[PDB]
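Structure, as structure tokens:
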Number of protein chains: 2
Amino acid sequence: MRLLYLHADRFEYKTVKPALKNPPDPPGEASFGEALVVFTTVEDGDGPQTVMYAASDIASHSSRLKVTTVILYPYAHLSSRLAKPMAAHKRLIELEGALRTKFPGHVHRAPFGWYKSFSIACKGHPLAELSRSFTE
Amino acid sequence: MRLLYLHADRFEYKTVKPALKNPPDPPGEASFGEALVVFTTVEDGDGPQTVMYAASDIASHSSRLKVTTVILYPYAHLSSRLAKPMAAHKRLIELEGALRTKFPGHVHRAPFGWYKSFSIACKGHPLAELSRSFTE
Ligand SMILES: Nc1ncnc2c1ncn2[C@@H]1O[C@H](CO)[C@@H](NC(=O)[C@@H](N)CO)[C@H]1O
Ligand SMILES: Nc1ncnc2c1ncn2[C@@H]1O[C@H](CO)[C@@H](NC(=O)[C@@H](N)CO)[C@H]1O
Ligand SMILES: [Mg+2]
Ligand SMILES: [Mg+2]
């Protein structure tokens with residue numbers, strides 16, 4: 001799993017066209033104030049251990065940032081070893097569930113399988129942009 | 001080299017604190033309308049051939065998008081095989097020079113060695129977000 005942690009002042013997205021025939025989540029849009037935006041690329045070796053490490057790390061980083069909202073943002077673009085779409089969707093659902101056991105704020109999992117538009121104002125501080133890899 | 005191609009409606013950034021002792025570019029800020037924003041991670045194996053492939057590809061993609069501004073945005077976060085900072089800065093300068101031989105619009109190379117804040121409104125169309133790897 002490859003993640004990009006963007007500490008934002010604000011974030012929004014809208015699904016636009018479907019990127020898979022039959023996206024497994026319905027279309028939507030949402031907008032947020034301050035939030036940790038986690039662009040999340042699920043990779044071929046990713047199982048439940050990987051999901052648990054990622055969830056602990058996101059919770060731990062969110063705490064150090066003192067953020068109370070996490071956006072789990074499915075992203076196809078951070079790796080060239082992608083998990084297949086059905087397995088990736090499953091891992092993202094597990095990550096959301098795992099994060100809620102460790103982190104007490106708002107956890108928003110954005111829909112999987114769509115092209116999206118988005119805007120972000122990303123903060124400028126030293127820990128505002130970090131990347132992470134998890135595996136098992 | 002790992003790149004992320006973000007076709008934006010608008011883009012802006014400001015350098016904030018230095019991320020290296022002695023950033024090799026001076027601090028600054030800039031804001032743009034529609035632009036191809038290229039987040040660019042220079043990797044250990046990257047030489048002049050790599051820079052030339054990347055420049056051709058960026059020009060080719062910019063043309064297919066019909067964009068007339070490219071932002072070369074140094075980014076430490078797309079790989080776990082980074083080139084050292086001096087070599088990375090050199091490759092980014094070469095990429096800017098190479099791109100200008102192939103692409104006729106505005107080429108903006110953002111300063112290297114700083115933490116930055118930024119905002120982007122990224123477009124929603126199917127080719128609005130792509131990643132690329134180049135090597136030699
Ligand atoms: N291995 C993977 N890890 C995370 N997400 C993945 C994935 N494989 C497919 N997706 C999702 O399918 C959309 C089309 O690739 C992807 N959509 C996106 O990457 C949008 N932000 C593009 O605008 C994403 O929702
Ligand atoms: N191998 C590499 N490829 C591209 N850029 C690189 C690099 N090594 C260092 N940098 C630059 O140094 C700043 C601190 O890591 C980096 N700054 C950034 O990544 C900011 N956008 C963070 O807010 C970047 O300018
Ligand atoms: Mg809608
Ligand atoms: Mg300034």
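Each Cβ is built from the backbone N, Cα and C atoms, and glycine gets one as well.
Mutagenesis annotation in Swiss-Prot: A:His77 to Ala, described as Isolated domain has decreased deacylation of mischarged L-seryl-tRNA(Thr), no activity on L-threonyl-tRNA(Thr). Deacylates correctly charged glycyl-tRNA(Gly); the structure shown retains the original residue. For the mutagenesis result A:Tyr115 to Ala, the note given in Swiss-Prot is Whole protein and isolated domain have nearly wild-type deacylation of mischarged L-seryl-tRNA(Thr), no activity on L-threonyl-tRNA(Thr). Same results; when associated with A-129. In Swiss-Prot, a mutagenesis experiment is listed as A:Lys116 to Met, annotated with the note Isolated domain does not deacylate mischarged L-seryl-tRNA(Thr), no activity on L-threonyl-tRNA(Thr). Swiss-Prot documents A:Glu129 to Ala as a published mutagenesis change and attaches the note Whole protein and isolated domain have nearly wild-type deacylation of mischarged L-seryl-tRNA(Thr), no activity on L-threonyl-tRNA(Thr). Same results; when associated with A-115.
Cβ environment of A:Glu129 (mutagenesis position): A:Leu4, A:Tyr5, A:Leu6, A:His7, A:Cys122 lie under 8 Å away, each six or more residues apart in the same chain. Annotation for the mutagenesis positions A:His77, A:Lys116: lowest Cβ count within 10 Å of the residue's own Cβ, A:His77. Residues near A:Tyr115 (mutagenesis position) in space but far in sequence (CB under 8 A, at least 6 apart, same chain), listed by position: A:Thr15, A:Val16, A:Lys17, A:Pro18, A:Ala19. For ligand 2, the nearby mutagenesis positions are A:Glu129; that is, of A:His77, A:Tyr115, A:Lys116, A:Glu129, these have a C-beta under 6 Å from one of its atoms.
The two recorded residues, A:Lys116 (mutagenesis position) and A:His77 (mutagenesis position), show a Cα separation of 13 Å.
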